[PDB]
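Here's the structure, in structure tokens; my notes come after.
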Amino acid sequence: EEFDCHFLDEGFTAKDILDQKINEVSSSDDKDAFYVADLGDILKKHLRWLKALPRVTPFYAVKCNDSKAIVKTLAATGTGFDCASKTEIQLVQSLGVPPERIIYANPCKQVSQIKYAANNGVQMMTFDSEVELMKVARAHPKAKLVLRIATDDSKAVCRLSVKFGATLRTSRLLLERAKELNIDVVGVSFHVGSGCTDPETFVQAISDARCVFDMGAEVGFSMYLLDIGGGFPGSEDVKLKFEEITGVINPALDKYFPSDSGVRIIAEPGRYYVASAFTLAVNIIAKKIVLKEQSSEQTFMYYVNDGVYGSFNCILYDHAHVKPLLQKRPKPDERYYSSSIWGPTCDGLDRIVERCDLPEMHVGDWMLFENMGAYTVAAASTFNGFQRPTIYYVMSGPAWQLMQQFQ
Amino acid sequence: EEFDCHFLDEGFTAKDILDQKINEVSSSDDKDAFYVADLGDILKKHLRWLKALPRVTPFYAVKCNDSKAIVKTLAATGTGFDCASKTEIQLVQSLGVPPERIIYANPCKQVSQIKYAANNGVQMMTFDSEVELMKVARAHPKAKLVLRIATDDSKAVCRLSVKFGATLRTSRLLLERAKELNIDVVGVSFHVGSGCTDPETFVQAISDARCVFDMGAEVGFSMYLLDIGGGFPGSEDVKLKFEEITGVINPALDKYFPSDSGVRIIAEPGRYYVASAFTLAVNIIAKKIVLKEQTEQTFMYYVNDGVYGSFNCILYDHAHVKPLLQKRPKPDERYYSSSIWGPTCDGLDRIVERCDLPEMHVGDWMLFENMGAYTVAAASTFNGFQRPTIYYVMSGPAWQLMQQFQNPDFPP
């Protein structure tokens, strides 16, 4: 509508448009970093979610990548949205989507923000504490409420009491307390997360929330909404893959949450939809030769025009492991050297890749980072003055075919 | 102006404005986080700088806190500006500073941004490598270059490469190489940085800089410009205070770089000018109680700013923040082991792993002093959560000092 979105010409991929944009500027300085973002890649992901998880409705986790072009490609596709604040509710609201396709799945919400949702038609929210019930009572008394339980399958480093998620015990309590309040609680949500070594944590999650529905029942609560959260992998570059996890989800849901029981099942995927769709191209702006060990080569330092304050904040906050790629075509069979790769800022710890093997590169060559769509442009700033890469959005004729059925 | 700046009334202060403003808000909340920023505290810092380091002209490191009101205040006050990018040069030149009060002190610059500098009259730049000299020889061959040398100091962690700074051996090759490209090198810079434990690191870097000046002379440079970088502490709450650093520096400058030798001595303070000036107030928005311990005694409090907004400083700048009660105590009130968390959907958006606080309540305010440096400047709006609005205040007496500096003021 106001985003570029360039249909690919008939033989062309998203990789080809990368090569075109780098060739355009071959002679003419302005070598700023840029992305190529394949909205065709995202419409493939949704088709694949329909086959893999036919009972589960996908609520896109907006925080993952809030670009307006992405939400609206997804809003035309049938997804709901998981939204955590007044500006994400407003974003999705302005893109035409109804009340009924949002869950406000932040367990701990400011009271003015609770009040905003209720004034704008938004009713389903999550919670996991007494103060929160307390707040809703006061500010959204007719809200439909999903209780969030603890899972496991890793947390990053020992520390004591976790951010979100009730015990079964505290849920016993929280179900009663809401009963005191006349607040309708309709379901259970958990969130395993993308540091899942082991798919049976889902089953365990699913089993733990039979318990809590059955604890809904003894108090008088009639619950149907099952939310199994996010954390599904967004590329093929992971060891546990999407369909390995979903093999174990499905007969879990079959044993514990039979369809003839009336249940509705949603989830909140974020990186699954967008991670592989974005490729980042960055320019080599500066270069040091280290005459190394105490036109003359042994180890290398390369500086590029996006870093850990920009797109590579992901290596800090999201634990990403990034992989530098060349799109110089490989030579005959070229020597590699031990190298490091640095961001543009004046900060000694703006460092992207502490050690890797690369061929010798020169100022003005391009490096590529694939799988950079999730938790990347969403959390970047412009610290030190360095601007955000411009994103070019593209689509094949065949993915537009795919789009063009449902809307 | 355009931004939100107010003058104080006489015996009324920045901490006084803070107290008031949380006490106008009390009902129909929307109780969003906010800063009070005292521009008069910047004028204090400047007068103390000119007293403590009389030979040293300060060039403000813009990246520390680029708020336009902070930069316009510093420009009228007369500082130079350390700029690292095209958008920082633009900001300062949009305030009317001349190019001569800029140093483009980023050693590794994108070619296009080097050309922007040369098209806009900014002549003085830093460098530390032979590929940088190549780039300058093509895009800005009359620049006046300043050679950035390696410094010492001991650490957090011990790793394969340091990003900036040539060694003494590298420096001699760089100077011969400049001289063969007919590029003018006019001086030396270094940066010790805000985790110096030992002020003697300044004494060693200053001595190293005199060794590169003499290497210069041997191949035919007349070097005059010494730049001692940044790192000075921005608040009184640090083991190593400002005037202790300045009291080793001063005698080493007189030893290695006497006034009769021609030299001009600058520095690049960033957090020194702005850290203490900003106090941030955040609202408790949520709370959870954790009883008797298994693997009411404890509380967990959720506030509306976090590690993605203003408290990115605990990740990128190693900051240690110190939660302050403002709700004025209760005599000996009973305190509890306590955790504080940001607003995001993220299980690592935590601000303080354990404090001891008195039981508190949704809707109460918690205060964080000295939050001006490396905070707002690196904040994002991840998860849709918005940046705290800043309120600028200044005293009538700070405004007149600023005018007595207010700084056309000099040449011939």
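Sequence positions for chain B are given in Swiss-Prot numbering; the residues included correspond to 7-301, 311-427, in order.
Structure method, as recorded: X-ray crystallography, 2.1 Å.
Note: Cβ is positioned from N, Cα and C throughout, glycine not excepted.
Note on B:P275 (pyridoxal 5'-phosphate binding site): other Cβ atoms within 10 Å of its Cβ, all shown chains, come to 26. Swiss-Prot lists B:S200, B:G237, B:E274, B:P275, B:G276, B:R277, B:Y389 with the feature pyridoxal 5'-phosphate binding site, giving experimental evidence as the kind of evidence.
For B:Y331, B:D332, B:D361, the entry in Swiss-Prot reads substrate binding site, with the evidence type similarity to another entry. The secondary structure of B:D361 (substrate binding site), as reduced to three states from DSSP, is coil rather than helix or strand.
In this view, B:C360 (mutagenesis position) is surrounded by 24 other Cβ atoms within 10 Å of its Cβ, with every protein chain counted. In Swiss-Prot, the entry for mutagenesis B:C360 to A states: 25% decrease of in vitro nitrosylation level. The structure shown retains the original residue.
The active site, proton donor feature in Swiss-Prot is assigned to B:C360; the stated evidence is a curator's inference.
The number of other CB atoms found within 10 A of the CB of B:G237 (pyridoxal 5'-phosphate binding site), across every protein chain shown, is 24.
The record assigns B:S200, B:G237, B:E274, B:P275, B:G276, B:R277, B:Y389 to the pyridoxal 5'-phosphate site; their largest pairwise CA distance measures 15 Å. DSSP gives B:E274 (pyridoxal 5'-phosphate binding site) a coil state; it is part of no helix or strand. Each residue in B:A67, B:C70, B:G199, B:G236, B:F238, B:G240, B:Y278, B:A388 lies on the same chain as B:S200, B:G237, B:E274, B:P275, B:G276, B:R277, B:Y389 and has a C-beta within 8 Å of the C-beta centroid of that pyridoxal 5'-phosphate site, without being one of the site residues. Filtering the recorded positions B:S200, B:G237, B:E274, B:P275, B:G276, B:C360 for a Cβ under 8 angstroms from any Cβ of chain A leaves B:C360, in order along the sequence.
Of the listed binding-site residues, namely B:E274, B:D332, the sparsest CB environment within 10 A is found at B:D332. DSSP gives B:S200 (pyridoxal 5'-phosphate binding site) a coil state; it is part of no helix or strand.
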